[PDB]
2 protein chains.
Amino acid sequence: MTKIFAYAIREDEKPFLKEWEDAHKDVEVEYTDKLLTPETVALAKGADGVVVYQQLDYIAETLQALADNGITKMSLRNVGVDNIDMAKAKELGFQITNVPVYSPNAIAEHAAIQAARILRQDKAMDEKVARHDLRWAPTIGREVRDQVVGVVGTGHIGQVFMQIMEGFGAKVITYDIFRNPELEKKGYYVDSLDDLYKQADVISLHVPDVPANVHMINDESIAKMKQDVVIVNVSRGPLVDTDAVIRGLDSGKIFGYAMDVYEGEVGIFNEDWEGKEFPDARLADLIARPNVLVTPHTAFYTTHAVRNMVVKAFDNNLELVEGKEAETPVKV
Amino acid sequence: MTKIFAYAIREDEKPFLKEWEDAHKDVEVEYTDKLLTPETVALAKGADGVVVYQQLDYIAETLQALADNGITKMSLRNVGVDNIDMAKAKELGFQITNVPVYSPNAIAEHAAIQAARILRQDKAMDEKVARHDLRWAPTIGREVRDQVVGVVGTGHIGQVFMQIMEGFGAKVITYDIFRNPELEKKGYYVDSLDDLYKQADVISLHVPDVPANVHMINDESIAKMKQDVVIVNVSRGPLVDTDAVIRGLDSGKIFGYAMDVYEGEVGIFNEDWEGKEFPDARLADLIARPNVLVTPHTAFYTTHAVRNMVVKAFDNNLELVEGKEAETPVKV
Ligand SMILES: NC(=O)c1ccc[n+]([C@@H]2O[C@H](COP(=O)([O-])OP(=O)(O)OC[C@H]3O[C@@H](n4cnc5c(N)ncnc54)[C@H](O)[C@@H]3O)[C@@H](O)[C@H]2O)c1
Ligand SMILES: NC(=O)c1ccc[n+]([C@@H]2O[C@H](COP(=O)([O-])OP(=O)(O)OC[C@H]3O[C@@H](n4cnc5c(N)ncnc54)[C@H](O)[C@@H]3O)[C@@H](O)[C@H]2O)c1
């Protein structure tokens with residue numbers, strides 16, 4: 001019937017799902033809150049395609065129970081095409097889409113806000129106020145505009161962050177391996193990551209989790225940095241050696257750290273550990289420091305992003321199902 | 001004894017004070033951390049001028065006492081003059097200066113950051129992360145670029161607030177009783193406040209505490225604002241009817257409120273109440289709301305601001321004392 005079955009649908013997604021349905025009243029759309037598992041495939045039996053979103057791997061077993069239920073078209077509401085048993089997929093002739101770009105501003109705004117907060121010592125101030133210590137001193141702020149902001153990576157997110165930081169009046173330098181000519185005209189780029197580290201008050205990372213960048217922030221890069229540097233990371237956990245940032249924080253060289261991602265987040269992030277034994281003492285410690293901001297991989301999480309995740313996933317699924325060129329197919 | 005006596009000097013001001021003294025060795029400077037009241041006025045005795053900074057009112061009695069000690073020259077380190085008894089000051093031929101522009105950015109950045117935090121539900125997020133609830137859902141954010149931002153007052157701070165909000169990509173509209181040509185050429189201005197209230201997702205006030213402005217944010221203007229409006233006040237408490245905002249919050253109309261200032265802050269703000277009986281249950285309640293951000297009149301509290309507040313104040317005071325033209329004189 002042109003029946004799209006969706007898994008893992010969240011409450012906050014429903015509004016964009018309804019919307020999608022109202023623009024495609026001829027399409028039958030069903031969904032569950034459950035994740036896609038070899039036992040949950042049977043739920044999409046009848047559907048022409050499934051829209052999915054979950055870190056729970058896409059196990060061959062799973063893909064297989066899907067095809068055995070007649071489904072071979074899959075639309076990711078996210079970017080990641082990682083937990084997908086790819087050899088299996090190609091085997092069953094799986095057609096797969098994802099959502100590569102939903103809202104770059106979501107992540108860039110989060111980085112921007114978290115940096116500014118750390119500069120302002122807003123967390124120390126919030127903590128004082130919550131205990132009813134309303135004295136100013138000694139929690140004096142640092143203006144964003146008084147900073148040199150170093151952006152590592154000038155892709156979709158990095159450029160929006162630069163945009164935002166320039167709006168504040170900060171002096172913005174950048175570093176990327178491939179210089180976008182427009183930015184190159186402008187003069188943003190510096191020649192070496194080292195030039196960035198020596199002059200930036202604020203460093204933000206907008207670079208992929210590639211092996212050459214793993215732990216690029218470490219004891220050696222931190223030792224190059226300016227006194228009172230602020231580091232922001234909303235890209236990928238493994239970019240940063242947490243123990244070296246903790247060292248930097250402890251020696252007083254690192255002014256503060258904002259992280260939305262963490263090298264040990266898998267299995268920790270996106271779980272309620274209230275009233276339970278927190279699994280990672282190091283993360284627990286970071287969460288409590290006055291000059292560190294931990295968010296559980298939430299930089300993407302905005303009404304705008306979520307809107308685009310839903311709608312675009314359903315646009316791609318319908319396109320797969322209607323034998324149309326998919327907008328954002330995954331190279332299988 | 002070309003002498004200047006400074007009140008309410010804080011540790012964080014001292015560095016700036018010595019920089020000033022080191023450039024004006026022929027001037028004698030004395031200071032106290034205490035506030036300027038009728039009973040501390042006596043400490044100015046001998047000085048030729050006075051440099052002050054306080055939210056506590058400069059009463060007719062304080063002003064009389066200053067004079068009755070030889071002082072008729074007063075340089076505030078800050079912008080606002082709303083707590084000075086002008087009628088008494090004029091009667092006594094007081095000469096008064098302020099520091100109109102110590103750093104419009106400090107306050108503007110504070111406003112932008114608090115507004116963004118509220119849009120992001122960052123407080124709700126931070127409280128569950130501190131509890132160790134690392135689930136992002138359902139705490140979804142609102143991007144700054146998705147908002148219509150309404151700036152009430154396009155003076156020194158409002159203009160920098162506009163800049164910042166535009167850097168984020170938000171649609172910025174404005175309302176000032178006095179229009180800035182350069183601004184007006186761009187078509188930022190709306191014809192009335194009611195127009196601004198009707199269109200704005202985010203409202204920020206950047207106007208002085210003048211009689212006509214008291215309680216401009218009240219049950220009647222809130223009724224006119226959009227659903228889920230975010231209100232920011234870093235200017236002056238009395239601009240906002242606090243109970244009205246609380247009703248706006250309780251009715252679900254107002255998405256959140258950022259306040260740096262408060263009707264009743266004098267004697268509360270910049271005081272430690274930890275382990276004491278909090279004097280203002282209404283303020284304690286605001287402080288603990290998830291969608292209210294309270295700072296104790298710290299919008300100004302940045303290193304860039306505090307230097308300028310000190311240096312320009314003394315510049316101004318020297319000028320008064322030496323019968324030269326003050327750079328930023330106030331009208332009495
Ligand atoms: N925290 C979240 O919620 C969230 C949400 C979405 C994406 N992300 C992350 O954000 C990152 C940014 O995504 P994007 O869409 O901007 O990617 P992109 O491909 O558009 O940007 C990557 C850029 O980094 C540059 N680069 C690579 N290695 C570099 C190095 N060593 N030094 C300097 N520059 C380098 C590339 O040349 C490229 O310009 C992603 O890698 C992803 O992991 C996080
Ligand atoms: N919280 C803090 O630390 C802090 C620091 C500095 C200033 N402030 C407050 O912010 C105010 C603004 O400072 P600024 O430097 O921008 O002053 P400014 O004089 O440059 O700007 C005030 C502007 O408001 C306009 N205006 C006055 N009443 C208005 C009304 N009813 N509607 C619309 N526009 C109106 C004036 O025309 C002017 O453009 C100061 O008076 C002070 O009360 C607070």
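Cβ coordinates come from backbone N, Cα and C, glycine included.
So that you can see what the record holds, here are the features copied from Swiss-Prot:
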BINDING   B:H156, B:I157, B:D176, B:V207, B:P208, B:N213, B:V234, B:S235, B:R236, B:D260  NAD(+) binding site
MUTAGEN   B:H206 to Q  Increase of activity
MUTAGEN   B:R236 to K  Decrease of activity
ACT_SITE  B:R236  active site
MUTAGEN   B:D260 to N  Decrease of activity
MUTAGEN   B:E265 to Q  Decrease of activity
ACT_SITE  B:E265  active site
MUTAGEN   B:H297 to Q  90% loss of activity
ACT_SITE  B:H297  active site, proton donor
Cβ neighbours of B:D260 (mutagenesis position) where a neighbour is any other Cβ within 10 Å: 25
Least buried of the recorded positions B:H156, B:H206, B:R236, B:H297, going by other Cβ atoms within 10 Å? B:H156
Cβ contacts of B:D176 (NAD(+) binding site) (under 8 Å, same chain, 6 or more positions away): B:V152, B:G153, B:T154, B:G155, B:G158, B:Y189
Spatially, and counting Cα to Cα, which of the recorded positions is closest to B:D260 (mutagenesis position)? Options: B:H206, B:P208, B:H297. B:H297
How would DSSP class B:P208 (NAD(+) binding site) in three states? coil
How many Å separate the Cα atoms of B:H156 (NAD(+) binding site) and B:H206 (mutagenesis position)? 9
Round to the nearest Å and give the CA-to-CA distance linking B:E265 (mutagenesis position) with B:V234 (NAD(+) binding site). 13
Whole-number Å distance between the CA of B:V234 (NAD(+) binding site) and the CA of B:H206 (mutagenesis position)? 7
Where B:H156 (NAD(+) binding site) sits in the secondary structure, as DSSP reduces it to three classes: helix
Cβ-Cβ distance under 8 Å, sequence separation of 6 or more, same chain as B:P208 (NAD(+) binding site); the residues meeting this, in order, are B:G80, B:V81, B:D82, B:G153, B:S235, B:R236
How many Å separate the Cα atoms of B:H297 (mutagenesis position) and B:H206 (mutagenesis position)? 14
Site extent for NAD(+) (largest Cα pair distance over B:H156, B:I157, B:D176, B:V207, B:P208, B:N213, B:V234, B:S235, B:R236, B:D260, Å): 21
